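Just below is one structure, and these are the notes that go with it.
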Amino acid sequence: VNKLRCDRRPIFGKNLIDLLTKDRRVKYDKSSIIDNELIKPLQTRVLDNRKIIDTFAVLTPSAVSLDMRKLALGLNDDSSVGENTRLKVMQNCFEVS
Amino acid sequence: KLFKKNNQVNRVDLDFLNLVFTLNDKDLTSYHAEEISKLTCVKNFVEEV
Amino acid sequence: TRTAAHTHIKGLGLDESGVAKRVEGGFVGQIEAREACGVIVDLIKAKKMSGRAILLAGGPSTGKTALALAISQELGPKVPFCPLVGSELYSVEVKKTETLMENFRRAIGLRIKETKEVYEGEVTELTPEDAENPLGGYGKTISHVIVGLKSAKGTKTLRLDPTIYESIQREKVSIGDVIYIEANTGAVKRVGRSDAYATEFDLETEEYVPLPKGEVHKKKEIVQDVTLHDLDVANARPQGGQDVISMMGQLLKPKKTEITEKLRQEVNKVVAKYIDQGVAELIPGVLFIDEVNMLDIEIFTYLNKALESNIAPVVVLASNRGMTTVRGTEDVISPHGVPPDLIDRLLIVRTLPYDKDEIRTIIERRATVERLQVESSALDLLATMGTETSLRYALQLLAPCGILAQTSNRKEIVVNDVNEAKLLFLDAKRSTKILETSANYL
Amino acid sequence: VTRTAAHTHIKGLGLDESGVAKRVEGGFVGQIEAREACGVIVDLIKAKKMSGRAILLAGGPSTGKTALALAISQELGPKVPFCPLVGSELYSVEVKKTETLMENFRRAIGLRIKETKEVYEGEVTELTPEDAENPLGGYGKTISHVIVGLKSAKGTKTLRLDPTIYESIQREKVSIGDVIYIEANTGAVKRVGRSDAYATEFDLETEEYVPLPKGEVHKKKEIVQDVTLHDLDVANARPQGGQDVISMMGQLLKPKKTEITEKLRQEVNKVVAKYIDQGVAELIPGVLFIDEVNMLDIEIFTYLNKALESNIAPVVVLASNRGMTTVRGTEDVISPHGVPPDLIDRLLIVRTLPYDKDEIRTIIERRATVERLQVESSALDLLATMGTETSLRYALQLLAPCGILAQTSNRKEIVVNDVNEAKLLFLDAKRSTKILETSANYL
Amino acid sequence: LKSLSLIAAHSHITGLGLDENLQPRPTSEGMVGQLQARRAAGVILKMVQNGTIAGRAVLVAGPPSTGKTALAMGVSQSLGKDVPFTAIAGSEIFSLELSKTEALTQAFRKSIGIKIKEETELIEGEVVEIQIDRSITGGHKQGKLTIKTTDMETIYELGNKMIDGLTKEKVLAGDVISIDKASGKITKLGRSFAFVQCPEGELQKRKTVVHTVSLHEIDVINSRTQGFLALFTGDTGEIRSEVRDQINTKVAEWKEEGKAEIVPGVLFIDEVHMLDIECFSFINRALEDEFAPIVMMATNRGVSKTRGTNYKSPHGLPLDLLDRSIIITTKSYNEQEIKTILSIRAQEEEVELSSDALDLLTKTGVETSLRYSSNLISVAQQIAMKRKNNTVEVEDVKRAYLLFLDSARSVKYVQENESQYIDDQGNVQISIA
Amino acid sequence: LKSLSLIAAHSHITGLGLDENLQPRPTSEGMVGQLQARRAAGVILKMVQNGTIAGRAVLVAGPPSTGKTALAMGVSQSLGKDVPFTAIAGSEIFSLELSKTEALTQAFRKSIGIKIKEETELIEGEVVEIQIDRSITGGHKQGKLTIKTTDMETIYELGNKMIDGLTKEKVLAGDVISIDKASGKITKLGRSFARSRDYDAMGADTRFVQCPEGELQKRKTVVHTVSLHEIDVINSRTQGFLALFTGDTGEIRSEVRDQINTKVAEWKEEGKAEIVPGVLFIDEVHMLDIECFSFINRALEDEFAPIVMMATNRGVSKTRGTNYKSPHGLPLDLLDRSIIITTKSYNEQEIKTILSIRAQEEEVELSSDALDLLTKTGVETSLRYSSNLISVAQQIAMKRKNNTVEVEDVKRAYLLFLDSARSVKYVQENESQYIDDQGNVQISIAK
Ligand SMILES: Nc1ncnc2c1ncn2[C@@H]1O[C@H](COP(=O)(O)OP(=O)(O)O)[C@@H](O)[C@H]1O
Ligand SMILES: Nc1ncnc2c1ncn2[C@@H]1O[C@H](COP(=O)(O)OP(=O)(O)O)[C@@H](O)[C@H]1O
Ligand SMILES: Nc1ncnc2c1ncn2[C@@H]1O[C@H](COP(=O)(O)OP(=O)(O)O)[C@@H](O)[C@H]1O
Ligand SMILES: Nc1ncnc2c1ncn2[C@@H]1O[C@H](COP(=O)(O)OP(=O)(O)O)[C@@H](O)[C@H]1O
Ligand SMILES: [Mg+2]
Ligand SMILES: [Mg+2]
Ligand SMILES: [Mg+2]
């Protein structure tokens, strides 16, 4: 246990984690404006253009292979990955929209 | 499974030897690391021995 | 005072009649480029012209970038100046077209005036609302919070949104903490615990600030200037807020994209509505592009249609070549590295060189700005080095003669100091003459 | 059975203790200076002190440069690491050729380590959280760890594990009465199967029944496993893979290999130098052998100039088969061997000697004895004349079809008509050029 | 209104300026001169306004300072709204992420648009009071409010999504809403008494909405889902042609069913001389397709060597391109037309000029070029403005002439000072003696 | 000292080795000879240490075996810590994913760094006991522990995140913590003795030294050094940090550079951030493109422009990208705005002194006659061949099991390892053996 703790302890961060939040946090304040109403960002450009999407999307990929979506990520009934990798990944996928 | 033969006899883990420290800025600071690696003792298990 | 090949020029230094002086404002000689450059200065002061492109073509050490700092200093801080190099327009995130037209939106400025409301005071109660009706009711809220801000000269209660209340929960405030709340923006800053609760505990990490003087509600007007490209980035992508939805809106897609024309149409539509209300005032600016010969043919051909566009202001170019091959073309040979269609809509201001006495006044006035004392024999020797090696070698050797004067404890530059600068440091032609004789690639 | 492909007839250089090379020894005939000088290079690698030394082998085709490279690679032994490499292989588009070149200089060196690991095994009895039944306030007692009671044959012990190795225990779908294999330092979990006590519970089961592991619960052993320093550099560079989601997604996120900074190598050889200060490891240099150096660019040559001035660059053997030619990447530069004269100044040239008619006869002879074919003397003299007329590689190339025609003609020895039939069915270079000289419509 | 308009070189030209008999006036709508070019451009204008034919290419050639780009600007300005106009550069098709042929196909899909219309219902009226009903534990909100106008006043009960949009977006009794039934989103337009609102008309009205969308947008949208993110970010390229073929049959079926009508747009390519031969043969095929817009080209160079080959082909284009295209040429202008163009640039720039400054500016416009005089008219008002008068004098034009030098004058100065300027071999005399 | 240091060619040179009057000593700090080059390099050293001027380029030229790269190594070694030094190659800027001009701009942003400091609080003290409180169904943990030092002993109540970091990192009563308030992470530094013998196989969180002094809560200042290139790729996009580690960056928009320049100038005006003028060193600058030459000709006149040291190593030849043979291998526009330092050849005694200090660096004991013969063969052939014969001579001596180097080892190392000119004579004598320019080669012996 002495050699285990002597080998365990020198884990030096190469710079810091305070070097990552030091040079990222801006000294300038929030200063909100009509800025936020001016945006219409891209993921809400998907939402605001629902009529053009609903009217102009017609064509379908008429040829597909089923059970290829499960194999492309490696999560199926048998693979090199473990048992709850597909379960925790399918649950974190199941929550994220 | 043919290459999941016995590797751990002739493999080093290489995560115990503090050599994957490129992942160490995710959950460790600088003064946490210097203050954590200044403090590793021999001479207490030598006392109990 | 840091001096790096500049700060000796305080503008062009022209008269009211227009005639340029010989020695005025860190300039010696060069009457046509300074007076014509002042005509360009008045052309920016017209606030009417657009699409005008004037390139400055000349050799090295002739004063093109110094004339660019002369027009940038002659315009003043109220006129926006955008320094830019043609080598900087290459990007892999977006095309060079978006950076070029985006820079054309970076040159223009637009000053606004607006009033905002300021609220401050000591927090008394944080509690949901109850009260009555025109028709009877008993059970009551959706979770908003009345914040009773106790100021010095007044006590008022205000109802807030759940988002600014969420930032109030973020600031970890309590009963008796001085906060700062902006009405129009919604940002929350805490000043600290009030001075009345300083005697509650003997030691506390929270500093004790006094009560803010004045009323609860305050108003003021700002003459803040903000560029139109800053409004375009404000119209393009979310910047960042204090809530989770705004911060994740930033974190999701922070990579900058190309901007469509209809977005700029709505931006200058509501900007034109602001200038129809009399609030804002549109002022053009300057996009100065360094080393135009390094540009690709695509940026040149988009400069052809871009100079035919409306919002493109007076753009000053600087090219230091002649009949050379254009980048991106194989057999096209054109003057200045510029295609002849872009050169047809360009205006050339020829730069004049300098004599021996004008090199002596460049070294002289640069020595007075550099605060070094030069003797007349070393001044004539630096004049002969100015007429033998280069101008930049004599201006480069102004400082080591003063350094050797400091090591030799002398206050003036002597002959042996500049000859020691000739021995310790070599120019171009001595370096080529030495590198001509090679044993194994010397 | 035994596959022979232009090699495996050389078992080293075959030098004496005094240094003088024999004429016929170890699959070599002639070539005394390159073999004895090559043995001086062998001892130079056995010095374990020299670095930055570069010795190129220059000569014509069929002279024995790559055969001398397999002679030094076989003379060094399996304990000395050998890195075969071609100069055409250093071109990469993921990273630069500089990173592959200096990376290969980190691939030549080796470093053997010794370490002890703990081995735990046994039948799983209980998987249950801990109580220590005073609550202490801190918990309605647990944060979810699991005591795993491993029942071995010679002992029964209970052990407390991390939630990650417990998560892999949940991955292996083990239950009460399953034999597992758990490593302490690494944390990897392997299941052997259901124990033999529960074989009579069901008549048919997909889970195989393994016996109980003999011995104690805790076991220790020491390994003399060797691992190259570049393998420690890849181990210091990118995550390889684990049994958890965070490790596998750490692999899946950025698996594309990048360039390595110098400070990372400074920390790697810093803790490696700490391991050699403890007396655990031993640093041994190696060999980077580069084939076809004339195919290299001028950037790899100029990085070889500063790279040979570096410290960790070991004895590197080059092989270039040209002369006063234009360097790749240069227009007017004409230099010997396709190598710039600054790199050729720090290079060492070992001149290769050609072979006579009798030495070609011993090459075909000993290659025929290694190939286990029987050749008559008339066909041996005919293959000697073809060795002195067409090439060496054409006679060594035609050793096998004469035995094939001997097999179809049911003969056990190579005859005159078999090698003349090999002359009719197969043509050499000069007959192919002489035939292609006469063309009706580009013959 | 309110297209962003500062002073451009192409700002004064608004419309082609032709009569009903297509004979051009001398001074009409910013374009003076070039009667045959404006008449033939009017034939192209009624060719686009006809729309019964397609797959035609035209070329506008001529010397510099003739306005072929200004003629195409007059065609695009006289084209009006609701018709797509694509103005790309000749070197714009060269890209690293996108192939030149697929980018040219992307421009050919960008030129033609589709109009699709539908009808929606709208209820606009003043709110009297709002009375929602929910529960402190359960949920299931039950909204009721009253909508009022000049001749109707009724109470509307609300569903779950009406209270979702009614509580996501703050509204009052005084505030007035306008609700679409199909869209489900609320338009809080105005407010009552302290807004704008002052409404008239019926409560529930049905109006038609028309949307214009080009074929390129449908191509990248029907490519994949993230082709919309590639439509905004511009990271598209190399679409499969099954989307183009099935989209062509779907558009033809929409034309046969009468659902979607298309608008034949105009494709304008600037500086088409330095184009690759692969794009030349690709235009030689793509001009014969069914959905092929009218292409206007402006070859600006002279006779030289085409990029991609060794021989000097005439016109800078191969003859396979010029065989299937019509060519309009322009001629030089007279001395009076330069004074007229400088007068209408004085009217566009809002610059008051004198007669003698217009005569000397006309003379130096004939001698040097059109563009140099078209910038000397700009700086002459500012040399005049430094003297604090709006009137432009001849001294300002002479000072602006001696200050701003012509190209040929500094060509003489360069040839006189060749020792000063650096030569082709890099030799330069940076010293004096 | 624990910068990784085996025996390099540039390992013995530690510092420039100059006096206060800038006159160089004959033998000082590993550098012997080149008095004018070391004095002028000391002028460059005090030019960087002054920091009041910028936008200057210098060039160090000379024949081979003179040490211009060793002179720049002495400048970088005498520069000390906290100043950034960028040493790139001339052919390193050529890339396929990155343009050469934007990679040169990336090096020009890599050369200059920024120091930003702030103050944080720290509470370090020995733990007496830990008493947390949670619920079996609800949650909402309520932690209490006691922190003790030599002159203070108090009980600290903990929040939710203190028990989050206190339970996701194992700690005991005997274990001693040091907590930062702003960072919120715990530093389990040392232990007393108490709890080690509870489990045979345990977790991964055990740490013991502690013997603390001082006050409990102390405030100290932390200083971070970050170059402008890092801020450029970080303010480019979010995945520019992943491009900062993986190296998949390139072609940044110049609005980040312009607004970052005005933001850095505003940080200098406000006094928040001070910058350090670093040195940019480019090795083998002769084979550079003319576009990078004109780009240096513009970029030397920028405001944030570091001191550039160049080492032109080739001779007079044809520049890459043009057809004419320009002198020095560089155009005159680059050499006009730059200063040039030249080096000269060494004497016979200085080669013996350099081999003596390489014997001191390599820890090799040499004899007098082996140093004389090694000095003679160092004068005759080259410096580098003798500088490797000193290495192999100790090993030919080591095979005889003595540490003393004899002349027989130097003669054997001379007859074994051949010079370049000797094998040039052997190549010219054996041209029939070696392959010619046209591919002809006599691989046989008789005709
Ligand atoms: N009026 C002036 N007075 C003093 N020095 C000048 C003046 N004009 C230019 N210089 C010198 O010229 C240098 C700038 O040259 P610049 O004109 O930028 O070269 P280029 O023409 O190649 O862009 C500066 O170092 C500055 O000292
Ligand atoms: N001295 C030798 N003894 C035995 N075989 C030889 C000898 N020299 C050449 N060879 C044979 O010639 C063949 C080709 O020679 P190789 O080393 O490939 O030439 P190169 O290095 O020019 O490609 C090898 O397979 C080798 O077996
Ligand atoms: N018919 C016209 N009416 C008015 N202005 C014209 C006319 N023709 C040309 N111009 C002028 O010519 C300029 C455009 O020239 P341009 O077409 O770009 O030259 P090029 O044909 O060489 O590209 C504009 O400033 C415009 O004022
Ligand atoms: N002060 C010195 N005295 C003698 N030899 C030196 C000195 N400095 C360097 N050298 C020799 O020169 C070698 C480095 O040469 P280098 O500068 O790389 O030449 P090049 O740059 O032309 O390739 C060193 O290994 C060393 O042997
Ligand atoms: Mg044109
Ligand atoms: Mg310049
Ligand atoms: Mg070198």
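Numbers in chain E come straight from Swiss-Prot, and the residues shown are 14-207, 221-459, in order.
Determination method: electron microscopy, 3.6 Å.
Any Cβ shown, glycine's included, is placed from N, Cα and C.
The ATP binding site annotation in Swiss-Prot covers E:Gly75, E:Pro76, E:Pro77, E:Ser78, E:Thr79, E:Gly80, E:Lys81, E:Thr82. Close to E:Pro77 (ATP binding site) in the fold, though at least 6 residues off in sequence, lie E:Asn326, each with a CB less than 8 Å from its CB.
E:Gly80 (mutagenesis position) falls outside any helix or strand according to DSSP and counts as coil. Long-range C-beta contacts of E:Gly80 (mutagenesis position), restricted to its own chain and to partners at least six residues apart, with a cutoff below 8 Å, comprise E:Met44, E:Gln47, E:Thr356. One mutagenesis experiment catalogued in Swiss-Prot, E:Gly80 to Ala, is accompanied by this note: Growth defect at 37 degrees Celsius.
The Cβ of E:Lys81 (mutagenesis position) has 25 other Cβ atoms within 10 Å, all protein chains considered. Swiss-Prot lists E:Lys81 to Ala among its mutagenesis entries, and the accompanying note reads: Defect in snoRNA accumulation. Growth defect at 37 degrees Celsius.
Swiss-Prot gives this note for the published mutagenesis E:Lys81 to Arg: Growth defect at 37 degrees Celsius.
Residues from the set of recorded positions E:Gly75, E:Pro76, E:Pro77, E:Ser78, E:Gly80, E:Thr82 situated with their C-beta under 8 Å of a chain B C-beta: none. Other Cβ atoms within 10 Å of the Cβ of E:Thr79 (ATP binding site), summed over all protein chains shown, number 20. Considering other CB atoms within 10 Å as the measure, the emptiest surroundings among the binding-site residues E:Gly75, E:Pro76 are those of E:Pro76. If you take the C-beta of E:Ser78 (ATP binding site) and look for same-chain residues 6 or more apart in sequence within under 8 angstroms, you find E:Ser358, E:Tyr359, E:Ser395, E:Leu396, E:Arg397. The Cβ neighbour count for E:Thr82 (ATP binding site), using a 10 Å radius over every protein chain in view, is 21. Listed recorded positions (E:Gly75, E:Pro76, E:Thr79, E:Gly80, E:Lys81) with a CB under 8 Å from any chain C CB: none. A Cβ within 8 Å of the Cβ centre of E:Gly75, E:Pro76, E:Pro77, E:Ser78, E:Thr79, E:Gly80, E:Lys81, E:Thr82, the residues given for ATP, is found for these other residues of the same chain: E:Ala83, E:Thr356. For the recorded site, E:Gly75 (ATP binding site), the DSSP three-state label reads coil. Less than 6 Å separates the Cβ from ligand 3 in the case of E:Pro77, E:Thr79, E:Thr82, drawn from the binding-site residues E:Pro76, E:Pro77, E:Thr79, E:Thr82 in sequence order. Only E:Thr82, of the binding-site residues E:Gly75, E:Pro76, E:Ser78, E:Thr79, E:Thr82, place a Cβ under 6 Å from an atom of ligand 5.
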